[PDB]
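Notes for the one structure printed next.
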Amino acid sequence: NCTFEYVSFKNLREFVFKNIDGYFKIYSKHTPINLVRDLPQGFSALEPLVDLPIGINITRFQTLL
Amino acid sequence: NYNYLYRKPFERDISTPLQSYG
């Protein structure tokens, strides 16, 4: 246990989380928005941030606030 | 020595049920 550690509407924050060969990749983008309802019909790509050799079998997730 | 033991690419799991050397 405890085998790894790392440290470092008006806005939309976007992510992608994916696991390949035990490496876990996070992409991101932040933007202003003007549409009140939900995800705006437009286009803007996400850059990579993080790429971790965690080696775990991820099958579920949850969100914190 | 008995400390060494065994059972996707670069996957890991230490949960256990396990074999070992001598």
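Using the numbering of Swiss-Prot, the residues shown for chain B are 448-454, 462-470, 491-496, in order.
Positions of Cβ are set from backbone N, Cα and C atoms, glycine also.
Now, the feature entries from Swiss-Prot:
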type: MUTAGEN; residues: B:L452 to R; note: Increased resistance to neutralizing antibodies. Decreases HLA binding to NF9 epitope. Increased binding affinity to human ACE2
type: MUTAGEN; residues: B:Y453 to F; note: Decreased HLA binding to NF9 epitope. Increased binding affinity to human ACE2
type: MUTAGEN; residues: B:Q493 to N; note: Reduced host ACE2-binding affinity in vitro
type: MUTAGEN; residues: B:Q493 to Y; note: Reduced host ACE2-binding affinity in vitro
type: VARIANT; residues: B:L452 to Q; note: In strain: Omicron/BA.2.12.1
type: VARIANT; residues: B:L452 to R; note: In strain: Delta/B.1.617.2, Epsilon/B.1.427/B.1.429, Kappa/B.1.617.1, Lambda/C.37, 19B/501Y, Omicron/BA.4, Omicron/BA.5, Omicron/BQ.1.1; Contributes to cellular immunity evasion and increases infectivity
type: VARIANT; residues: B:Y453 to F; note: In strain: B.1.1.298
type: VARIANT; residues: B:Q493 to R; note: In strain: Omicron/BA.1, Omicron/BA.2, Omicron/BA.2.12.1
type: VARIANT; residues: B:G496 to S; note: In strain: Omicron/BA.1
Intrachain C-beta neighbours of B:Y453 (mutagenesis position), sequence separation six or more, cut-off 8 angstroms: B:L492, B:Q493, B:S494, B:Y495
Length of the line joining the Cα atoms of B:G496 (variant position) and B:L452 (mutagenesis position), in Å: 9
